[PDB]
Amino acid sequence: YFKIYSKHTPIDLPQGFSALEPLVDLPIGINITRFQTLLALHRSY
Amino acid sequence: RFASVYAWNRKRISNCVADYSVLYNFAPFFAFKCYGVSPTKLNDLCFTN
């Protein structure tokens, strides 16, 4: 069962308080052991 | 097409009405064992996944 949370707030991590909230609905059984981040550039590679 | 006991095929079911009568109505389905639930109450339950 998936679990994804997100939260956007104005400001490094400050000393404030914020709670993450569920955002999607993706029921699919996967033994997730990987994690990849995706960036963006303009060099056109 | 059914895969082997290892690398078994897995399919998620959602966003559709579930009529279980046709399932156990099949004659060759001799083995039908339920854990944590009874066969008579499958058609009246609500499922999240």
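Here chain A follows Swiss-Prot for its numbers: 200-210, 215-248, in order, are the residues you see.
Determined by electron microscopy, 3.2 Å, according to the entry header.
Each Cβ is built from the backbone N, Cα and C atoms, and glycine gets one as well.
Here's what Swiss-Prot has on this protein:
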| type | residues | note |
| --- | --- | --- |
| MUTAGEN | A:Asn234 to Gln | Increased resistance to neutralizing antibodies |
| VARIANT | A:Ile210 to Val | In strain: Omicron/BA.2.75 |
| VARIANT | A:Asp215 to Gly | In strain: Beta/B.1.351 |
| VARIANT | A:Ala222 to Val | In strain: 20A.EU1 |
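Here the features listed in Swiss-Prot are placed on the structure.
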residue	record	CB count, 10 Å
A:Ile210	variant position	6
A:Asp215	variant position	3
A:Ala222	variant position	6
A:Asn234	mutagenesis position	5
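Residue pair A:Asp215 (variant position) / A:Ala222 (variant position) shows a Cα separation of 17 Å. Calculated from their C-alpha atoms, the gap between A:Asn234 (mutagenesis position) and A:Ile210 (variant position) amounts to 35 Å.
Across the fold, the C-alpha of A:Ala222 (variant position) and the C-alpha of A:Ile210 (variant position) stand 14 Å from each other.
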